[PDB]
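Here's the structure we're looking at; comments come further down.
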Amino acid sequence: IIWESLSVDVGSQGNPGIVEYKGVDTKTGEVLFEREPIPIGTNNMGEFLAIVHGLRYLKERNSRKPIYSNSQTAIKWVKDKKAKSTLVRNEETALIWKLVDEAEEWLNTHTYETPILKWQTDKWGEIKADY
RNA sequence: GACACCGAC
DNA sequence: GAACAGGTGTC
Ligand SMILES: [Cl-]
Ligand code: NA
């Protein structure tokens, strides 16, 4: 474990359903950011937004710490700069799809060296940002 | 299919 | 705390 890191995760009520996410200091569990709930989204959209918010957070603070995510899906989406969600686009899902499109747009207009690391839940237990 | 992840004593 | 039925994604 790279203890000098940011861990991020989604939490939801329903999937699809109400989605939020947070970022914590891996060593302490201190909460560094938390997103206001978004009324309908998916687990994987939330995981993606959490990583990209973490990138933005660390870049603004000139931090070189890595990010841990437990999401193989979201780590791939970030590497690709494309969130390949199945969630239908409708008036109910407009909000989350706007956030996702904006996060992709951030990735296409900024650089980062931040390592995005898979949290190994099977070895290490739940990620520290788990709800 | 395998894997990573997220309502109801 | 501990003991069936879902969706969202990749490989
Ligand atoms: Cl960054
Ligand atoms: Na985890």
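Quick note: numbers on chain A are straight from Swiss-Prot, i.e. 63-193, in order.
Every residue gets a Cβ built from N, Cα and C, even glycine.
What Swiss-Prot annotates here:
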- A:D71, A:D192: Mg(2+) 1 binding site (BINDING)
- A:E109 to Q: Loss of activity (MUTAGEN)
- A:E188 to A: Strongly reduces activity (MUTAGEN)
- A:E188 to Q: No effect (MUTAGEN)
- A:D192 to N: Strongly reduced activity with manganese. Loss of activity with magnesium (MUTAGEN)
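Across the structure, A:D192 (mutagenesis position) and A:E109 (mutagenesis position) are spaced 11 Å apart at their Cα atoms.
Taking the Cβ of A:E109 (mutagenesis position) as centre and 10 Å as the limit, one finds 25 other Cβ atoms among all the protein chains shown. Each of the recorded positions A:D71, A:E188, A:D192 was scored by how many other Cβ atoms lie within 10 Å of its Cβ, and the smallest score goes to A:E188. A:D71 (Mg(2+) 1 binding site) sits 6 Å from A:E109 (mutagenesis position), taking the Cα positions as reference.
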